[PDB]
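Structure first, commentary second.
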Number of protein chains: 2
Amino acid sequence: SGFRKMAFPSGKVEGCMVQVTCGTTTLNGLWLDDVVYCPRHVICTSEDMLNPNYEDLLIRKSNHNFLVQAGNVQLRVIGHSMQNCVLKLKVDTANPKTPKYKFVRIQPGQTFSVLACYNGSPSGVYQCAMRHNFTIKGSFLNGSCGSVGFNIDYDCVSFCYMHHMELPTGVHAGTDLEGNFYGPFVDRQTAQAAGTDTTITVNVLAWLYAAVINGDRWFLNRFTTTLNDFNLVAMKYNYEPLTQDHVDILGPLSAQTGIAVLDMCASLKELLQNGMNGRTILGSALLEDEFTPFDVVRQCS
Amino acid sequence: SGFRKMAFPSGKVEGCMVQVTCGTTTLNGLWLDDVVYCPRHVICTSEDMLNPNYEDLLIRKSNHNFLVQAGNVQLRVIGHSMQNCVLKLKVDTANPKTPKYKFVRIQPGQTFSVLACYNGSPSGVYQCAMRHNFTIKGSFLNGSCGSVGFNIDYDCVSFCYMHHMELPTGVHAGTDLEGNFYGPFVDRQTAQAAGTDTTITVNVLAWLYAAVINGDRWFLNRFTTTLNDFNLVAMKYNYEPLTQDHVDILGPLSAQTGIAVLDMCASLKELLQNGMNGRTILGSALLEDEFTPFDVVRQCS
Ligand SMILES: *C(=N)c1nn(-c2ccc(C(F)(F)F)c(F)c2)c(=O)n(CC(=O)c2ccccn2)c1=O
Ligand SMILES: *C(=N)c1nn(-c2ccc(C(F)(F)F)c(F)c2)c(=O)n(CC(=O)c2ccccn2)c1=O
């Protein structure tokens, strides 16, 4: 029994985190084979940050300005390169600890583990979700840039996220490992608008299912509803619209609980309309939208 | 910015988790040097579980009944031993991956990371807290026994917890690594009472401080209070009494926020008495008691 926000085991990623310094700027990098990856705003400086010309700044740069360190070992930069907003520092030594990996760009609503790092030293691991505004609410202090997000699918590490910046709003933005931001964001010290964050309806329903499997079964209504009717209740409460693909993903959880998706959506409606009246579900007085249906099955089975 | 429940990086513990099987019973063990540690109820069977005589069951046991496997390697049990509720299976091969470690019995209110394992394979990591009833609310499916809780203090792994059982109540009980249960609990399939779980007042105050550092500053009252007066409000709401040792631990967080401990305790009182009125703090509509003052500093600085 039990349901907690759970991150993937982080050992395979710890061995990959190096330090990268440039001028008065130290951040984290990711070392896979002979390439270190890190955010390219490591070559910036104060007066550059408003609208840096990264092409020009990179031309002025000498490998010697690239201080790559793994543990107390210092690595040897044998060249540089810019792929979108990511810098690829090629090196002589290949990482002996390089796991089977791949780069994936994830979709709004998917979750990942974050290994928060400082100075190339792992500090802690926690679970995040890519919101529909392509932000992540995170825990990133100063020096945290270059920390990565990942899933462990089989034995394969699927890197999906590299942290770049905290928006003046207090939420976090970053890129995939090919250097393309999630969202409209650019690596410039300018005010940037994140969109409206809609609640991930399919994640909330997966959680209610986790609740039923862990005992909490008070929210159940014995009513019913239809897609169109629930979705009307969804735009009212800034909930992502539900699709039949969503219903289809929830099916295995439906078969285990004996609870049909539409019957659950009907339970959701009343919590949106009436509320929780001080009751709680899986320890929370709020509806949680950061477990995917896959997360819930991973734990609850 | 940001504050999330964060576990320690788990790599140093992953290398230590083996499989242990006995009869139709498979669970996890912890391999440090030439000793594997695991819960002793691995030698039980169905009819034994109501009141097992572990001495007698262990005498009937032959190393051959102890199937220890790390990865696809199968290890060689060269003897057995019972230390309280823990079984020590000595082996020929010492673990090359054994970190600097120590065994610590933690106090109610302290936190630790749990590496949830199945069949000797790490599945995920999350943060727990030892409650005053010496339970932990966890996420332990079947086969999860032998999973360990730990802190990373310096480079040293401090193992504090080994999971043994889920109480008919839905919460979890276990031992330290010398095999002494936390709490009044025994490894018998009998109904066992956990005590009243009092909220960890010093943890709640550490969180409110984390809130102030992350922007949330609405709960602040501009009132004040005294120990004796707040503690009266604490027994009313089943909150652990506050001591001057508690005030002393909160001091560094006091100096960073410019907020005095008693002024914060006064803010707490009004949230206990009036409530949150639908507002929220660090994302929650509930008061969170599973960050220690040390956890909060670790992240918020
Ligand atoms: C992470 N390592 C980190 N990154 N920045 C930073 C600097 C410049 C840009 C640019 F140019 F816009 F792309 C960024 F996106 C991100 C950074 O400033 N800090 C320090 C920081 O967060 C901070 C905030 C307020 C006051 C002091 N420091 C980083 O740690
Ligand atoms: C963990 N590996 C695990 N442990 N038990 C278990 C068995 C016996 C005792 C004893 F004898 F009381 F000490 C225990 F404390 C714990 C266990 O039963 N399961 C399976 C389980 O949790 C379960 C519950 C309900 C229905 C089916 N299975 C374990 O996984």
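Numbering, chain A: per Swiss-Prot, residues 3264-3564 in sequence.
Determined via X-ray crystallography, 2.2 Å.
Cβ atoms are placed via backbone N, Cα and C, with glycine included.
Here Swiss-Prot flags A:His3304, A:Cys3408 as active site, for 3CL-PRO activity, drawing on experimental evidence. Record note (Swiss-Prot) on the natural variant A:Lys3353 to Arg: In strain: Beta/B.1.351. As a natural variant entry, A:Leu3468 to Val appears in Swiss-Prot alongside the note: In strain: Zeta/P.2.
Among the recorded positions listed (A:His3304, A:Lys3353, A:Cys3408, A:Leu3468), A:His3304, A:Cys3408 have a CB atom closer than 6 Å to some atom of ligand 1, in sequence order. Among the recorded positions A:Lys3353, A:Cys3408, A:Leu3468, the residue whose Cα lies closest in space to that of A:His3304 (active site, for 3CL-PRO activity) is A:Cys3408. The Cβ neighbour count for A:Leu3468 (variant position), using a 10 Å radius and every protein chain shown, is 27.
If you measure from the Cα atom of A:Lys3353 (variant position) to that of A:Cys3408 (active site, for 3CL-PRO activity), you get 19 Å. In the three-state DSSP scheme, A:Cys3408 (active site, for 3CL-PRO activity) falls into the coil class. It is 33 Å from the Cα atom of A:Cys3408 (active site, for 3CL-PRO activity) to that of A:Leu3468 (variant position).
Annotation note: A:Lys3353 (variant position) sits in a strand segment as assigned by DSSP.
Most buried of the recorded positions A:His3304, A:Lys3353, judged by other Cβ atoms within 10 Å, is A:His3304. Cβ neighbour count for A:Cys3408 (active site, for 3CL-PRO activity) (all protein chains, 10 Å cutoff from its Cβ): 25. In the three-state DSSP reading, A:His3304 (active site, for 3CL-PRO activity) counts as helix.
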